[PDB]
There are 4 protein chains.
Amino acid sequence: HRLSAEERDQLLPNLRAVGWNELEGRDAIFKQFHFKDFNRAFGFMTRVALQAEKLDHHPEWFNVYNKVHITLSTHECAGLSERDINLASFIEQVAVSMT
Amino acid sequence: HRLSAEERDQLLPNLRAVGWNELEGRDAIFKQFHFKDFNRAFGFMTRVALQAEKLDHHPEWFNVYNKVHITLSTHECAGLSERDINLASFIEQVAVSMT
Amino acid sequence: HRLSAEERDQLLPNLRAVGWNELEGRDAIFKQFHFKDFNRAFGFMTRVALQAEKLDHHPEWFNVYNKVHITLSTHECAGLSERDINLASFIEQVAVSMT
Amino acid sequence: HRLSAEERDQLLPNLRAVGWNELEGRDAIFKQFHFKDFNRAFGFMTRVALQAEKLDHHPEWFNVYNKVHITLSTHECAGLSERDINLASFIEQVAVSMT
Ligand SMILES: C[C@H](O)[C@H](O)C1=Nc2c(nc(N)[nH]c2=O)NC1
Ligand SMILES: C[C@H](O)[C@H](O)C1=Nc2c(nc(N)[nH]c2=O)NC1
Ligand SMILES: C[C@H](O)[C@H](O)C1=Nc2c(nc(N)[nH]c2=O)NC1
Ligand SMILES: C[C@H](O)[C@H](O)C1=Nc2c(nc(N)[nH]c2=O)NC1
């Protein structure tokens, strides 16, 4: 459940490429999203919410109007997990739709 | 209120082009949407929900898993008003983001 | 999977008490909810939608402004399953808070 | 409409009373909510989201699973206003409906 560099090295890339980035002193990824508006932003969170509930993996996230910042780290391992990756992947599917 | 003639025959045609039909036995229009899953189906509903509350115009919708069926009519006038109109168009635009 | 009669007799009453009721032409439970407004109704759909997804069991539902009708049946058995019942149980919980 | 000092005294009270706080640094009130789970947490955001939109007054909130931090201030007049107040009040009703 914890990211071994081989994994990181194979997983991280596609995310990094679209904007994901690792933080300092904490094993987690972050990304800022910026929609045109709230309708879109919320709709975007809603779909994420559904899935989060579906996989039992939650994001750390902030919102103001049309911006949403997301942070992903798994609680047990206390860093990244295959879980962060998928959620993230999923998130990406959703973001592009609105945009 | 109560779209007259011309407008009707100015405004609706665009909606019909897009699959909107006229309800038989009521002054309404309706259309059904089919999505890949519920995640899309609900997310779609939410965004339409924020808008409805915002305009103070609510649809009559039915949902099952990935299908969403929508009826639009104005209760005040017991029929199609421009309210319905705009809502539909917005709904269409939302449609597109997920379809 | 499909409820036996012993089963129905065990689970049903509690729901029947509350206001749920078998359908006439089919093996499902129905219940119509009424709220003060849309905010509330939509709010309540949101909580069940989350729940619906968590356990992959969805409802046939209908909404207009502040009313919500919910029909439950486990499709795969083509009638009542436990799913329907748990779900119904949950819908009851959500419903009581917005009282 | 950056609320007067007279105005503050009359409105804040009920708010102050419930745990709402004023921030040093900026004209804004804040509050941290805690729920039993994400479902509630999210069902909560949703109702709020609906009001936010209706009003055209959005929050600055962060969520991580079951708690949500809310920050209200009015961009328009760079400080607290009748709105943040109204809104905040509303947030409180919604919160109550969460068990
Ligand atoms: C039991 C535990 O609450 C559950 O497995 C969850 N864990 C986590 C979660 N979300 C994150 N980010 N990390 C977790 O460890 N949501 C659900
Ligand atoms: C005051 C009133 O109930 C409010 O403006 C609403 N009107 C309407 C509505 N929805 C419809 N379809 N028609 C209305 O006239 N939802 C909200
Ligand atoms: C694949 C299938 O659509 C999926 O397993 C679902 N099944 C069911 C469902 N909801 C109910 N009530 N019953 C099901 O059998 N929603 C999701
Ligand atoms: C046009 C303008 O962006 C709009 O009226 C909004 N204003 C505000 C808002 N949110 C806050 N907190 N303050 C505002 O002045 N969300 C929407």
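So for chain A, numbering is Swiss-Prot's, and the shown residues are 6-104, in order.
Each Cβ is built from the backbone N, Cα and C atoms, and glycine gets one as well.
The feature substrate binding site is assigned by Swiss-Prot to A:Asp61, A:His62, A:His63, A:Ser78, A:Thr79, A:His80, A:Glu81. Quoted from Swiss-Prot for the published mutagenesis A:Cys82 to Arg: Reduced dehydratase activity. No impact on hydroxytetrahydrobiopterin-binding.
Under 8 Å, Cβ to Cβ, and six or more positions away along its own chain, A:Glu81 (substrate binding site) finds A:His6. Maximum C-alpha to C-alpha distance over the listed substrate-binding residues A:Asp61, A:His62, A:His63, A:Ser78, A:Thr79, A:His80, A:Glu81 is 13 Å. The Cβ centroid of A:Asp61, A:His62, A:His63, A:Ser78, A:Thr79, A:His80, A:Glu81 marks the substrate site; residues of that chain outside this set whose Cβ lies within 8 Å of it are A:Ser86, A:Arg88, A:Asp89, given in sequence order. In sequence order there is nothing to list: of A:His62, A:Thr79, A:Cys82, none of the recorded positions comes within a CB distance under 8 A of chain B. Spacing of A:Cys82 (mutagenesis position) relative to A:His63 (substrate binding site) is 14 Å (Cα to Cα, whole number). Fewest other C-beta atoms within 10 Å: among the binding-site residues A:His62, A:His63, A:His80, that description fits A:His80.
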